[PDB]
Amino acid sequence: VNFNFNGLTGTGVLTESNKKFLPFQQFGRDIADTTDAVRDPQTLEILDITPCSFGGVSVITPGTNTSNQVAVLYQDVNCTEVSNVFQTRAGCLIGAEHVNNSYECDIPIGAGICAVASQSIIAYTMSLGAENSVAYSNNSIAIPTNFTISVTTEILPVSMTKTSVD
Amino acid sequence: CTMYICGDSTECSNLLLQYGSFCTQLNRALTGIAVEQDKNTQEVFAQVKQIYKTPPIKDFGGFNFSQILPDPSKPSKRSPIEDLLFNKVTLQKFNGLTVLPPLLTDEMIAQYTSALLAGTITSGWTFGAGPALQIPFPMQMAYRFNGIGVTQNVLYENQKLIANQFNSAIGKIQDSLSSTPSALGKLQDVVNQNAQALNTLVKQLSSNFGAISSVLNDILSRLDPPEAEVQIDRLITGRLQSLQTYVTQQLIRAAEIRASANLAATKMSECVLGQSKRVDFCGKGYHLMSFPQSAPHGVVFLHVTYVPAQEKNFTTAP
Amino acid sequence: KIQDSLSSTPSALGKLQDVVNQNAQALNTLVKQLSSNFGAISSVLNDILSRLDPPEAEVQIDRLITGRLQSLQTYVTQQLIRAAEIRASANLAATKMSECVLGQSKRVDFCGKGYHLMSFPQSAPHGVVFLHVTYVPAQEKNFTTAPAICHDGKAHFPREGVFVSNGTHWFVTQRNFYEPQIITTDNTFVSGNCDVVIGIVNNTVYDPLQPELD
Ligand SMILES: *[C@@H]1O[C@H](CO)[C@@H](O[C@@H]2O[C@H](CO)[C@@H](O)[C@H](O)[C@H]2NC(C)=O)[C@H](O)[C@H]1NC(C)=O
Ligand SMILES: *[C@@H]1O[C@H](CO)[C@@H](O[C@@H]2O[C@H](CO)[C@@H](O)[C@H](O)[C@H]2NC(C)=O)[C@H](O)[C@H]1NC(C)=O
Ligand SMILES: *[C@@H]1O[C@H](CO)[C@@H](O)[C@H](O)[C@H]1NC(C)=O
Ligand SMILES: *[C@@H]1O[C@H](CO)[C@@H](O)[C@H](O)[C@H]1NC(C)=O
Ligand SMILES: *[C@@H]1O[C@H](CO)[C@@H](O)[C@H](O)[C@H]1NC(C)=O
Ligand SMILES: *[C@@H]1O[C@H](CO)[C@@H](O)[C@H](O)[C@H]1NC(C)=O
Ligand SMILES: *[C@@H]1O[C@H](CO)[C@@H](O)[C@H](O)[C@H]1NC(C)=O
Ligand SMILES: *[C@@H]1O[C@H](CO)[C@@H](O)[C@H](O)[C@H]1NC(C)=O
C-alpha cells in the first residue's frame, strides 16, 4: 500500500508488530536511517513496514541455436502471488521441470541448483562428481602399471587492444 | 540503479533516463563481480573430479583426524574445526539492493573439502595427478618425510611420537582458534568491509547533495515541476555519483579478493593436493602435508610441517 | 587430438574472446554515451553552438562537458582495473612460460593435470596457449605392502620405491610405475631392527656376494 503517516510517505506492507514504542515516539527507524515501523494515529498502534516484494527477473535459455524455450527465475519474490513452478533458495523458477536425479551443472542458478535435456528445460541440484571410495587399508597400495601421456591446453590472455581517447 | 537512484517516480525516472547507459554499465560491473565470486569458489574448492570418501574404520596408524573429518552426527556434516570457524565469524536490502546466493552452498563446499581431505588421507598426492591410489597413511607420511631430506626410517622408528605430536598439534589448533581472537580477522574484515560499504551506500540516501530535501516524494509533492526538476536532477547526480563510488570500490575490492582466491587455489593445489618444496609457501618449516577447511567466504589451511628440534654442534670436514 | 578438440569444442577460446568482448563493450558504451543529453537541449554539440548564443550556450555545453567527462572517467577507471587484471594474467603467463616451457615444474597442477613433463607455447591473438604434456598413471593394481622387511633381525627399508607382494612373493618397485625387482642389499638400506617398527613382514634379502663367493 502507499501510506502517508503524519507526512511520512512511502510504499510497503503494513503488519502487526511487537516492538514496544515509547509513549512519545511516533515512528521508528532501523539501522541505515530508514523506517522500520510507525505508530498509527487515531488508534495508537505500532505497525511494521516491510517493503513489498521486488527483485530481478532472470531468463534461462539454451540458445537460439537449440530451442526457443526459456525459463523465468524470480530471485527474491515468492511466486505464490503474481509451465511448472519450482521454489528454490535462490527464488522460484517457472518453466523448468524439477528432476530429483543430479547431473553436471550447466546453467548456474544459485544455491546449488543449476538448469536443456530430453527436449525440455530441467532444473536440478548440481552433482559434485562421481561418488567413489578408495579401498583404504593398513597394508594395501595401488601402483599403476601403465602410463598414459596426455596433452592439456591452458589458454591465458596477455594483452588488450591499446585504445586511446583524445 | 533505477530503484536505488530514483525509485518509484516516473517524473524522476525520465530524468534518470537522460544519462544513457550508466545503469546498465553498473549492473554489468556488479554482475561481473558476482560471477567471478562463484568462479573463485569453484577454482579454490572444486579441484577434484570425483567425491572421495573416507573408510568407516579409522586405522590411520595412530593419526587422529576426528577433528578435521566431517562429523556424521551433526546436522550439516561439519568437522569440529569447521564448525568452530562457522561459529566464530559473524555476519539492509530494502532500497533496491539485493544479495544473490552463491552457487556452491556451505554444505556443498564442505562436501568438497571432505572429498579433498579423504583423498589426501587415503591416497596422498596421487589423487591430484591422476587416479586415487590407496596407500597406508604411515607409509604416505614416510614418503612425505623422504621428500624433505629425512630418510623414511625416521618416521617408522618414531611413529608413535610423530602420531602423538600430530594429534596434539591438531588438538591445540581448536583451542588456539577458540581462545585467541582476531585469528579470523582476514575474513571478519572482508565481511565487515562489505557490510560497511552497503550501510554507507544506503546511508547516502539520506544526504541532500544540495537539494532542499533528501526524500524525492516530498519535493515532488510540494514544488512545481519547472523548479522541482532542478532539485531532482541535483539529487540524482549526487546519488549516481555515490553509486559510482560504491561500484568502483567494489571493483577494487573484488580484484583484491580475486588475487587472494587465486593464491588460495594455488596453495590448495600445491600444499593440499601435493607437497611443496617452496619455502614458507605452506607455513613455517619443511612442509609435510596440508588440510583444507571451509570457512564463511574463505578457506583455512592446516599446514603440517617438520621443524628441527634440539641440536648439537659437531666438527666437520668436507 | 588437440586440433580436433579446439576445432570442435566452442568456448574453448573463451578466455580471450571474453577480454575482446569486454573491451568492445566498454568502447561501445563509451561511444553510445555521446547520444545522451545529460540535461542539455540536444546531444549534438554543434547544433547547440549553431543555435544558442555563447552566454547561454555555455551552460548547455558545460552540462554536456560534465556528463561526457564523468563518462570518460568511468571508462578510464574500468580500463585501469581491467588492465591490472590482464597484467596479473600476463605475469602468470610469463611465470608459466618460464617454469613450464623453459624448465620442468615440480609444483603440482601448475602446468596442467598430472605429473608435468614438458610444455609447448603457442601464440594467439592477445594471448598465449600452453600445451602441457603430462604423465598420468593408469590402470592401477592392488598389492600388499609392509614398511620394512626383517632379515636375520635387522630391519631393511627401500632406498627408492616400496615393497609389494603379489600374495606369494615380495618385490621392490618404484611408486610411479609397477616394476617389481628382487629385494637385495643394493636396492634396500639398513636402519635399526625389526622389533621397533610396528609394520613388518619376514622375508629374505639376497646379497649378490653370496652368489659371487659360492
Ligand atoms: C479518536 O476518535 C475515535 C472516534 O471518536 C475514537 O474511536 C472510539 O474509541 C472509543 C474508546 O475506545 C470506542 O469506544 C469507540 O467505539 C471508538 N469508535 C470508533 C468509530 O472506532 C478513537 O479511540 C480516538 N482516538 C484517540 C482519542 O486516540
Ligand atoms: C599400455 O597402454 C597402451 C595404450 O594406452 C597399450 O597399447 C595398446 O595395446 C593393445 C594390445 O597390445 C593394442 O590393441 C592397442 O592398439 C594399443 N594401443 C596403443 C595406443 O598403442 C599397451 O599394451 C599397454 N601396456 C600394458 C602393459 O598394459
Ligand atoms: C515463500 O513460500 C514458502 C512456501 O510457500 C513459505 O514457506 C514462505 O514463508 C514464503 N515466504 C514469504 C516471504 O512469503
Ligand atoms: C581421536 O581423538 C578424539 C578426541 O580428541 C577421540 O574422541 C577419538 O576417539 C580419537 N580417535 C581414535 C581413533 O583414537
Ligand atoms: C583393490 O581392492 C578393492 C577391494 O574392495 C577393490 O575395490 C579395488 O577395485 C581394487 N583395486 C583395483 C585397482 O582393482
Ligand atoms: C609372484 O611373482 C613371482 C615372480 O614372477 C612368481 O614366481 C609367483 O608365482 C607370483 N605369485 C603370484 C600369486 O602371482
Ligand atoms: C592391519 O590391520 C589389521 C586390522 O585388524 C590388523 O589386524 C593388522 O595387525 C594390521 N597390520 C599392521 C602391519 O599394522
Ligand atoms: C619373524 O621372525 C622372528 C624370529 O626370527 C619371529 O619372532 C617373528 O614372530 C617373525 N614374524 C612374524 C610376523 O611372525
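Using the numbering of Swiss-Prot, the residues shown for chain C are 933-1146, in order.
For all residues, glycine too, the Cβ spot is worked out from N, Cα and C.
Going by Swiss-Prot, these are the annotated features:
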- C:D950 to N: In strain: Delta/B.1.617.2, Mu/B.1.621 (VARIANT)
- C:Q954 to H: In strain: Omicron/BA.1, Omicron/BA.2, Omicron/BA.2.12.1, Omicron/BA.2.75, Omicron/BA.4, Omicron/BA.5, Omicron/BQ.1.1, Omicron/XBB.1.5, Omicron/EG.5.1 (VARIANT)
- C:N969 to K: In strain: Omicron/BA.1, Omicron/BA.2, Omicron/BA.2.12.1, Omicron/BA.2.75, Omicron/BA.4, Omicron/BA.5, Omicron/BQ.1.1, Omicron/XBB.1.5, Omicron/EG.5.1 (VARIANT)
- C:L981 to F: In strain: Omicron/BA.1 (VARIANT)
- C:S982 to A: In strain: Alpha/B.1.1.7 (VARIANT)
- C:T1027 to I: In strain: Gamma/P.1 (VARIANT)
- C:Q1071 to H: In strain: Kappa/B.1.617.1 (VARIANT)
- C:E1092 to K: In strain: Theta/P.3 (VARIANT)
- C:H1101 to Y: In strain: Theta/P.3 (VARIANT)
- C:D1118 to H: In strain: Alpha/B.1.1.7 (VARIANT)
Quiz item: Relative to the Cβ position of C:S982 (variant position), how many further Cβ atoms are located within 10 Å?
Solution: 9
Quiz item: Going through the variant positions C:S982, C:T1027, C:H1101, C:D1118 in order, which have a C-beta under 8 angstroms from some C-beta of chain B?
Solution: none
Self-check item: Chain A contacts among the variant positions C:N969, C:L981, C:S982, C:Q1071, C:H1101 (Cβ under 8 Å)
Solution: C:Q1071
Practice problem: Going by Cα-Cα distance, pick out whichever of the variant positions C:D950, C:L981, C:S982, C:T1027, C:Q1071 is nearest to C:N969 (variant position). | Solution: C:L981
Quiz item: Should C:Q954 (variant position) be counted as helix, strand, or coil on the basis of DSSP?
Solution: helix
Practice problem: Round to the nearest Å and give the CA-to-CA distance linking C:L981 (variant position) with C:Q954 (variant position). | Solution: 35
Quiz item: Long-range same-chain neighbours of C:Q954 (variant position), Cβ under 8 Å, sequence gap at least 6?
Solution: C:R1014
Quiz item: Listed variant positions are C:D950, C:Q954, C:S982, C:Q1071, C:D1118; which sit with C-beta under 6 angstroms of ligand 6?
Solution: none
Quiz prompt | Cα separation, C:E1092 (variant position) to C:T1027 (variant position) (Å, whole number) | solution = 32
Practice problem: To the nearest whole angstrom, state the Cα distance for the pair C:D1118 (variant position) and C:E1092 (variant position). | Solution: 11
Self-check item: Per-residue Cβ crowding (10 Å cut-off), top of variant positions C:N969, C:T1027, C:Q1071
Solution: C:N969
Quiz item: If you measure C-alpha to C-alpha, which of C:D950, C:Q1071, C:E1092, C:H1101 (variant positions) come within 10 angstroms of C:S982 (variant position)?
Solution: none
Quiz prompt | Inter-residue Cα distance where the pair is C:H1101 (variant position) and C:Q1071 (variant position), in Å | solution = 21
Exercise. Compute the C-alpha separation of C:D950 (variant position) from C:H1101 (variant position), stating it in Å without decimals.
Key: 58
Quiz item: In angstrom units, rounded to an integer, how far apart are the Cα atoms of C:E1092 (variant position) and C:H1101 (variant position)?
Solution: 19
Self-check item: C-beta crowding around C:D950 (variant position), within 10 angstroms
Solution: 12
Practice problem: Give the three-state DSSP assignment (helix, strand or coil) for C:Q1071 (variant position). | Solution: strand
